[PDB]
Protein chains: 2
Amino acid sequence: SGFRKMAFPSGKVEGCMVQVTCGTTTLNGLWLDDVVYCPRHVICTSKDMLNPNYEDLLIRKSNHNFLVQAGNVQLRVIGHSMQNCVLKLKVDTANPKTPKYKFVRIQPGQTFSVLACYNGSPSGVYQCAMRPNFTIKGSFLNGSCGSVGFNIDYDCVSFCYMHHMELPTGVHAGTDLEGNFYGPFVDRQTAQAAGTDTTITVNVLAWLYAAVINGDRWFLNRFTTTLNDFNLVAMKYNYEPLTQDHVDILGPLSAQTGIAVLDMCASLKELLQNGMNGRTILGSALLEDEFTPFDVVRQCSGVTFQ
Amino acid sequence: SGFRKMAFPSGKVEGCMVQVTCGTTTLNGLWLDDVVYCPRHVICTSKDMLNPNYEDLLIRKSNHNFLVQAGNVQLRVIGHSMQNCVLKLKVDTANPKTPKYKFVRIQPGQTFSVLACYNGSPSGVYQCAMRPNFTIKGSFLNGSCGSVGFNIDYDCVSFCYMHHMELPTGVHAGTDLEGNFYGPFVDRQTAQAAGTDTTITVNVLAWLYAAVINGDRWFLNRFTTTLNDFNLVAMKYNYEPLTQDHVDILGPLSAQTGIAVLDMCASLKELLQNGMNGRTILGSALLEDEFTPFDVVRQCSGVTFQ
């Protein structure tokens, strides 16, 4: 038993991390088959970033202007291209360590693992969630740009995130691997409003199920509630409204614990309205919303990937 | 910026995980050079576990009684032997993916990464702390036994933990890679008393420093305190006593932030006596003790390993 915030094993992703250098700037790139993916702002200087015209900036660059190093192997750049906010550097040799992979645009409220990298070398891996406002609360220092987030689905690495910038408010923003930002953000050094963030209600309920599986009763109540009436309380505490799609997602957790979803909603309702009274759930003094229902079933059944 | 509970990249360790099966039991093994290391209790049945005579049990076993699976290739076991509580299965072929590695016995309060595994397949990775009572609060289901914990020190994998058992109270226990348990525990299915656990005071201070580095300084108070007077307060709240060794270890964080170690203890003293009053520190409503001072410096300077 036990419950932890678990990241996917990163081996398959480590093999794809390269160092990409253009002019003075060095960040991380993703080498799959014979293409390296990296944030296009690698072609910028500190002052360019205030208002870059990326097309003009890239025109002054040629293939040989790009220094791509994969460990100690020098890669040869035979093409360069801009797709939305990502740069696709065509290189002469395919990555032999290329895993089975696809590019995926995830939904707000889904989770993924991040392999934080500096100069193309992996330093850590951690789990996180794409917030409802399309930000992520991560750990990215100078030169972490181009680090990617991913899920593993059996043998297939699903790349969903590439890191581009820290907002003035300290949260993080980035693109899918086709270069479309999550949210309203742009790769330019200006103040940028993230939305009002909300708590991912379906995730919080999945975590309450994880609590019961592991021995925590105490929040279980004698009440129940209705879908319509729970969302009234949700709106007051800035929880995402619950839909029937969400209730269906919680079916298996419902069936294993024997606790109907609206009964768990009633327990959560009392928690929002009266707090936790300085007691904890699965060791936490707050309500946790960074486990999807799939994350909970994986950790409580032991799904492996090889 | 940002701060996360970050695990080491797991690639080098994934390459060493195999599946080891004996009778009905299947758990995980660590294939380094031509030896597979796994818990010796794989040679036990459910009923054997009540009181195993491991010497007699291992005498009755033959090489062919050990089915070692590495991906799709089954390895041929040409020897078996017991070193304390770990079983050493000599195999026909040396692991071509063997990293530079050492076997290390860690101290209570240090941290390490766990590659949680089932049937020899990596399923997840997370950071954890060896508690002062020599247990770990991990996430281990049936067949996770033999999962290992480790640190990376530049290029060398330092294996420090092998998982063996869940205590009846739900916490976890295991050995170093020489088969010596951490703590008073034994590999037999009986009630086993773990110690009184305490909070790792030096880790909490490291995290408070991590908080200041990242912009959370509401808890900074204007006072100081003495080492003797702080430990008096610490003992009342089941914190580990702080030593000068601990103060010296926090030196670099002290110098980077401009907050003397004893001033930070004064902040912590107040935090223990009046709680957090519904504020958070680095997103958390409780005081975190699973980051060592080295963990904080790694994540705040961006040290990589590849």
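Numbering of chain A is taken from Swiss-Prot, so the residues present carry the numbers 3264-3569, in order.
Method reported for this entry: X-ray crystallography, 2.3 Å.
Cβ coordinates come from backbone N, Cα and C, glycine included.
Here is what Swiss-Prot says about this protein:
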type: ACT_SITE; residues: A:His3304; note: active site, for 3CL-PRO activity
type: VARIANT; residues: A:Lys3353 to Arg; note: In strain: Beta/B.1.351
type: VARIANT; residues: A:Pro3395 to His; note: In strain: Omicron/BA.1, Omicron/BA.2, Omicron/BA.2.12.1, Omicron/BA.2.75, Omicron/BA.4, Omicron/BA.5, Omicron/BQ.1.1, Omicron/XBB.1.5, Omicron/EG.5.1
type: ACT_SITE; residues: A:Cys3408; note: active site, nucleophile
type: VARIANT; residues: A:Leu3468 to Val; note: In strain: Zeta/P.2
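Of all the Cβ atoms in the protein chains shown, 27 others lie within 10 Å of the Cβ of A:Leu3468 (variant position).
The shortest Cα-Cα distance from A:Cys3408 (active site, nucleophile) to any of the recorded positions (A:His3304, A:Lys3353, A:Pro3395, A:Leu3468) is found for A:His3304. Straight-line distance linking the Cα atoms of A:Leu3468 (variant position) and A:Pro3395 (variant position), rounded to a whole number, equals 16 Å. For A:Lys3353 (variant position), the same-chain residues lying six or more positions away in sequence with a CB closer than 8 A to its CB are A:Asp3297, A:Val3298, A:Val3340, A:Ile3341, A:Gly3342, A:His3343, A:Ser3344.
For A:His3304 (active site, for 3CL-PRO activity), the same-chain residues 6+ apart in sequence whose C-beta sits under 8 angstroms from its C-beta are A:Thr3288, A:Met3312, A:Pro3315, A:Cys3348, A:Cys3408, A:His3427, A:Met3428, A:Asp3450. Most other Cβ atoms within 10 A: among the recorded positions A:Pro3395, A:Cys3408, that distinction falls to A:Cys3408. In the three-state DSSP assignment, the secondary structure recorded for A:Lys3353 (variant position) is strand.
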